[PDB]
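Report on one structure; see the data block that follows.
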2 protein chains.
Amino acid sequence: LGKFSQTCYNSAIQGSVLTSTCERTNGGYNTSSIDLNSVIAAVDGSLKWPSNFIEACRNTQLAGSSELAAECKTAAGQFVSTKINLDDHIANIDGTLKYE
Amino acid sequence: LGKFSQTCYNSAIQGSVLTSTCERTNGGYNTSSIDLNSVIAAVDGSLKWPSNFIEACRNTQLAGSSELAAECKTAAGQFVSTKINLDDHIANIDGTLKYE
Ligand code: NA
Ligand code: NA
Ligand code: NA
Ligand code: NA
């Protein structure tokens, strides 16, 4: 996976955004950016790649009126029960669900 | 923050997606969805809210050709040095930077 740096140049980071100028298949280049804020996490002082839950969890369900429940895989490899209250961060903003 | 469930109904979870029918300011309702995959993480079997790095880190820089370096806050409250190789997951796809 990855390996952008091998065929890109003029790379820069500002805040959470990576910008680089990269080779196209046909020759020539294109400059683009990617905002990494939501794809890199800071965990106890260490930068980590994301741990999106669907890649580690099964049997997602709504529990009650606001809880997301699932069975998720531990580092040891077993699935354990877990839940999280969606009311912590999901808001009704004038009729539309939004994260805050 | 959050609290959608207080003024929404007919909520459902399928996979990583929450769907609900929520009250608008003017009365009446709107049905919407939100894909939580990238806003909820699975960490060692436990669902957690995101830890986007910019909310915990300072002095982001490009180190060399492909590393993101920063100083990030530990649970204890001190900033420590950390880095992550963007080549792990950022690809040049025909001239455009993409996460994979
Ligand atoms: Na690829
Ligand atoms: Na499943
Ligand atoms: Na709000
Ligand atoms: Na800063």
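We're sticking with Swiss-Prot numbering for chain A, so the shown stretch reads 1-49, 51-101, in order.
Structure method, as recorded: X-ray crystallography, 1.3 Å.
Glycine is treated like the rest: Cβ placed from N, Cα and C.
The DSSP secondary structure for A:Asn30 (mutagenesis position) is strand. Around A:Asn30 (mutagenesis position), the same-chain residues six or more apart in sequence whose CB sits under 8 Å from its CB are A:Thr21, A:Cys22, A:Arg24, listed in sequence order. According to Swiss-Prot, the mutagenesis experiment A:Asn30 to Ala, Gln or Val carries the annotation: Prevents N-glycosylation upon overexpression in yeast without changing anti-HIV activity.
The 10 Å shell around the Cβ of A:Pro51 (mutagenesis position) contains 20 further Cβ atoms across the protein chains shown. Quoting Swiss-Prot on the mutagenesis of A:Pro51 to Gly: Protein is mostly monomeric and has wild-type anti-HIV activity.
Per Swiss-Prot, mutagenesis A:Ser52 to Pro is noted as: Protein is exclusively dimeric and has moderate anti-HIV activity. Secondary structure at A:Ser52 (mutagenesis position), as computed by DSSP, is coil.
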10 Å Cβ neighbour count around A:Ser52 (mutagenesis position)?
19
